[PDB]
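The structure appears below as structure tokens.
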Protein chains: 2
Amino acid sequence: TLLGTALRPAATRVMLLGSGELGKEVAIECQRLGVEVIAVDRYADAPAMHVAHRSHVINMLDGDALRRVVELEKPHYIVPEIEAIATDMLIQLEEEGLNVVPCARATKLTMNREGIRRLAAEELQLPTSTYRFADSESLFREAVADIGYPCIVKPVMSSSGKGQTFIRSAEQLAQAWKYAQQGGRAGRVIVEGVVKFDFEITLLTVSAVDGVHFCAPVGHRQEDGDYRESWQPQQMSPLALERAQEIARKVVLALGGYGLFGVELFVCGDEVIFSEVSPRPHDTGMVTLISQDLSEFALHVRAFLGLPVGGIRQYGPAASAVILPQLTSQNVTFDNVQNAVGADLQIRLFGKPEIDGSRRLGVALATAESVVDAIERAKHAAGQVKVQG
Amino acid sequence: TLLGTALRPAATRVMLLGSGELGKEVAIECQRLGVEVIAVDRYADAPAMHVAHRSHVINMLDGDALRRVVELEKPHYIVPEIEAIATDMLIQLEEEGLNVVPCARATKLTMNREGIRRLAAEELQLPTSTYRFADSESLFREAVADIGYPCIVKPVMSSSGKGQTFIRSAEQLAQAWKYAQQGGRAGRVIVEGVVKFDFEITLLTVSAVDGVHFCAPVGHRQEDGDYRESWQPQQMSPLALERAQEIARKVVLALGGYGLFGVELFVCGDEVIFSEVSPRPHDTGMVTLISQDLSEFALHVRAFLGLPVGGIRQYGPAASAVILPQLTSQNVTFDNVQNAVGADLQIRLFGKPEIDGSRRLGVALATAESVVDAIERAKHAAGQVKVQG
Ligand SMILES: Nc1ncnc2c1ncn2[C@@H]1O[C@H](COP(=O)(O)OP(=O)(O)CP(=O)(O)O)[C@@H](O)[C@H]1O
Ligand SMILES: Nc1ncnc2c1ncn2[C@@H]1O[C@H](COP(=O)(O)OP(=O)(O)CP(=O)(O)O)[C@@H](O)[C@H]1O
Ligand SMILES: [Cl-]
Ligand SMILES: [Mg+2]
Ligand SMILES: [Mg+2]
Ligand SMILES: [Mg+2]
Ligand SMILES: [Mg+2]
Ligand code: NA
Ligand code: NA
Ligand code: NA
């Protein structure tokens, strides 16, 4: 592994496709290695752009635009932060010699539930929820019938729960089907049975030159399509853990390429069920900013740059809790910060330029003697911040 | 404590006066809190500028230049990274209402050995080496005669051991004096008696809204004006730690304002002697980038923003080892990186645009079960890096 000096002729260049808070930490980790960072997004002053050498605002869904910026910048690495990109163009660029992290195929299978679902369930022969795909309401109706209640319906092109519906009753069908055609692209869906699990975890799995290494399991609480709190390590049976790792390894190896992956699983006793996987750092993993020697962002960079991980140290019970206010403003200020920091307690404020509704503006990070106390410490701190408009 | 959003009208603005690798970390920590950063230095593309919202290049010693930039950017805080700055203007500006970190007086006192030495030794009555100042070759000779051999002569305005001579005999008098005239303002020198200590430490002390806090003692190895390796914690007797803390507390308070200070001390069994102090993060403190929950940079930022520290977590034995090559290039590259990182092993590459001789271009960091093992690991890693240019 040879690294140049950022801004110099031999500089090593990383292009970030998506400049949110996750991308912001990757940018930081690149900067720490004197790696040149070019932050791209669909709006100005995105968080990662604050810490990049330079940036561009483009429609990442537009492959011609993608090609143009890439060609312009000639990056050594293309690192997507989100699903919403012209992956077809990534495939092309990769085919043309670009290094897409972790690999372009990985980004495509994952942006489509069908792709990934089939791979895991069928190909990989892995445990997942019951499901069915449908191209028409009739089929939709048909499928919901085959799956039963309650059930979940999601566009094969959905995230943050966008265009999805929890179904317990036939009465929702008109709206459900409509919600589904609504989000994502705006027309195919998936109908999954509902899993009754003890808890959900994110198994942050890094695939690098020295193989696959795992972070301790991250548990989390989802609400209204948003994670609220995350903690580590989530208590699980040795057997359960063992099964989760097997699943994670099979999946990452199957997707291919080096990087950090967020493997979403469900746990019921010693039983583990595959849900889905992010081919990049996961929001829940923000707890690793205080819980490990190497954060999920640092692991991602280490891996993609072709460097060995060796090991991951975990510093005891830890937690993250989001700062998710809801208002409309283009000049947000944060008060009472002094009551959100202290021993074993930190906060991050993203730099987002504006808000117009519910948006993640920061996160609180805490460690404690117990996971339960870590959670409370983090929640309480997030709650002390007064978000003004 | 109220923080705005970087780039927004209510943004909290921090101006860095000196954009080296230490300032780089300060910038990253500011950015983590959505603080707006303006990086200033005497050359372009300086490390901190890589992660700042905006950058300027001026003569920081020029008081008028300083006022101009300050007027132009209107920062809430001015954070100097070096001694060589227009201290008189900082005083002016602080009066005109600007928050100079930690305070303007602290900067004035420490820009030259005379202010700080006389304050510590005469005003505060802290134990220090014997010393005499001299502004002429002849006064220089009279000083040596009084101080005795061996002694160390140093220019009053210097750093990183520039223009210093360890004088063992009169043979060296002529050269010593010449070499001393070479370093600084290019005049006045300090002649100090030689302290025979068991070891030296850097006691990273934080003066904050909630009091004075101390990081575990940092030991270090100096070689030709430059620290080479640093480690933490450095073992010391209880009595020595307490005397070191009393000294550090006294000095920071006397200097005034909130921030992290690097108190340089010589330890002689249970006795502690004051050497000097950086009214800001110290290079030897880079070990904290791996050894604590909050690095010395995160701590400085937390303190100067008026937030409480609460407490500092130390993760066990750790060390830092510099990457200090020698060459002339404007396009430095680093190879063999895959052999300089791994389990409990990291590196940082500063992004310095060029080198023309010996310059610290990065640092290796490691943790282990003992400071001895950490030091070895970190030195080995620094060594694995193939610097070419
Ligand atoms: N079959 C299933 N059974 C039980 N809960 C399910 C489920 N599918 C989804 N969930 C719940 O809903 C959450 C979000 O589901 P999903 O991961 O499919 O959404 P998403 O793809 O739209 C968002 P993201 O990509 O950001 O994770 C899960 O983390 C889980 O809490
Ligand atoms: N009186 C004294 N007796 C014994 N050793 C001394 C000494 N003064 C300095 N030293 C040794 O020399 C080193 C550098 O001295 P000093 O810190 O004063 O130089 P400096 O101010 O130019 C460097 P910097 O500001 O970068 O730390 C010390 O860290 C110590 O090893
Ligand atoms: Cl004197
Ligand atoms: Mg998903
Ligand atoms: Mg999900
Ligand atoms: Mg000094
Ligand atoms: Mg010194
Ligand atoms: Na790849
Ligand atoms: Na910038
Ligand atoms: Na001030």
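The numbering of chain A matches Swiss-Prot: 2-187, 190-392, in order.
This deposition comes from X-ray crystallography, 1.6 Å.
Here the Cβ of each residue, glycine as well, is placed from N, Cα and C on the backbone.
The 10 Å shell around the Cβ of A:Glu22 (N(1)-(5-phospho-beta-D-ribosyl)glycinamide binding site) contains 21 further Cβ atoms across the protein chains shown. DSSP assigns A:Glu22 (N(1)-(5-phospho-beta-D-ribosyl)glycinamide binding site) to a helical segment in the three-state reduction. Marked as N(1)-(5-phospho-beta-D-ribosyl)glycinamide binding site by Swiss-Prot: A:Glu22, A:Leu23, A:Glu82, A:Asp286, A:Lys355, A:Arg362, A:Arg363.
In three-state terms derived from DSSP, A:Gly162 (mutagenesis position) belongs to neither a helical nor a strand segment and is classed as coil. Residues or ranges marked as ATP binding site by Swiss-Prot on the basis of experimental evidence: A:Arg114, A:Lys155, A:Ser160, A:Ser161, A:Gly162, A:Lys163, A:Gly164, A:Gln165, A:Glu195, A:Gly196, A:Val197, A:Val198, A:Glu203.
Taken from Swiss-Prot, the feature Mg(2+) binding site applies to A:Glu267, A:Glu279, supported by experimental evidence. DSSP assigns A:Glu267 (Mg(2+) binding site) to a strand. A 10 Å cutoff on Cβ-Cβ distances gives A:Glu267 (Mg(2+) binding site) a total of 17 other Cβ atoms nearby, all chains included.
While the structure shown retains the original residue, Swiss-Prot records the mutagenesis experiment A:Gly162 to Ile with this note: Strong decrease in the reaction rate for the conversion of formate to FGAR and in the affinity for formate. 3- and 2-fold decrease in the affinity for ATP and GAR, respectively. Its Cβ taken as reference, A:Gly162 (mutagenesis position) is surrounded by 15 other Cβ atoms within 10 Å in the chains shown.
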Candidates from A:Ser160, A:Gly162, A:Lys355 close to chain B, where recorded positions are judged by Cβ under 8 Å:
A:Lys355
Work through the binding-site residues one by one (A:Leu23, A:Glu82, A:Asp286) and name whichever has its CA nearest to the CA of A:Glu203 (ATP binding site).
A:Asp286
Which of the binding-site residues A:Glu267, A:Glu279, A:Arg363 have a Cβ less than 6 Å from any atom of ligand 5?
A:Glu267, A:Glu279
For A:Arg114 (ATP binding site), just give me the three-state DSSP call.
helix
Among the binding-site residues A:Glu22, A:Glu267, A:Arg363, which ones place their C-alpha within 10 angstroms of the C-alpha of A:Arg114 (ATP binding site)?
none
So around the N(1)-(5-phospho-beta-D-ribosyl)glycinamide site, A:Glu22, A:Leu23, A:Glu82, A:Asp286, A:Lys355, A:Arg362, A:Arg363 aside, which residues have their CB within 8 A of the centroid of those CB atoms?
A:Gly21, A:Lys25, A:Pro48, A:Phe353
From the Cα of A:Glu267 (Mg(2+) binding site) across to the Cα of A:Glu195 (ATP binding site), what is the distance in angstrom?
15
If you measure from the Cα of A:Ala187 to the Cα of A:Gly190, with 2 residues left unbuilt in between, what do you get in Å?
7
Annotated recorded positions A:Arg114, A:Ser160, A:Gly162, A:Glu279, A:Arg363, filtered by Cβ under 6 Å to ligand 4:
A:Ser160, A:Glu279
What is the separation, in Å, between the Cα atoms of A:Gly164 (ATP binding site) and A:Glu267 (Mg(2+) binding site)?
20
